[PDB]
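Here the structure is laid out as structure tokens; the discussion comes afterwards.
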Amino acid sequence: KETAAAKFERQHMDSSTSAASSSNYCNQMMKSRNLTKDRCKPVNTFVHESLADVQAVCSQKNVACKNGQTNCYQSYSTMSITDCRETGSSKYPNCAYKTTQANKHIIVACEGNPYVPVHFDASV
């Protein structure tokens, strides 16, 4: 069954582009990464950096997750990210999203050995 680490890459990593290139980026990515299979995931962030740079966040600034957990880490540097948010016209199975480009610090939750990201918590 898919591991938590593999699930993080599938839902959040897009090293193949430096940023979202059109307003349809989220619509395409959400569907292809299988994030709209059972329902429309309401919000999802993609990170446009190398996997190694994102995995490195687990050894950066330790911070509390939004939920209180203390296995969260924030990147020392800003990263290129795309914020995908469901629109008013979104209706399963035709999930629709608004694409927003941004450069922010990311906060992820890390677990395992090797200690890698398993959940995207927020961008600040």
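Chain A residue numbers are taken from Swiss-Prot; in order, the displayed residues are 27-150.
A Cβ is built for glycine as well, from the same backbone N, Cα and C atoms used for every other residue.
The DSSP secondary structure for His38 (mutagenesis position) is helix. A C-beta separation below 8 Å, combined with a sequence spacing of at least six in one chain, links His38 (mutagenesis position) to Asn70, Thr71, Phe72, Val73, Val80, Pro143, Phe146. The active site, proton acceptor feature in Swiss-Prot is assigned to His38.
Residues or ranges marked as active site, proton donor by Swiss-Prot: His145. With a cut-off of 8 Å between CB atoms and residues at least 6 apart in sequence, the same chain places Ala30, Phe34, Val134, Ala135 near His145 (mutagenesis position), listed in sequence order.
Summarising the annotation, Swiss-Prot assigns substrate binding site to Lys33, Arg36, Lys67, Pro68, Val69, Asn70, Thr71, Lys92, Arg111. Here the Cβ of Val69 (substrate binding site) has 10 other Cβ atoms within 10 Å, regardless of which shown protein chain they belong to.
For the mutagenesis of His38 to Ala, Swiss-Prot gives this note: Loss of activity. The structure shown keeps the original residue.
In Swiss-Prot, a mutagenesis experiment is listed as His145 to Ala, annotated with the note Loss of activity.
Neighbour list (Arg111 (substrate binding site), Cβ cut-off 8 Å, at least 6 residues apart, same chain): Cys52, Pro68, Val69, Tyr123, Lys124, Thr126. Take the CB of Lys67 (substrate binding site) and look out to 10 A: across all protein chains shown you find 17 other CB atoms.
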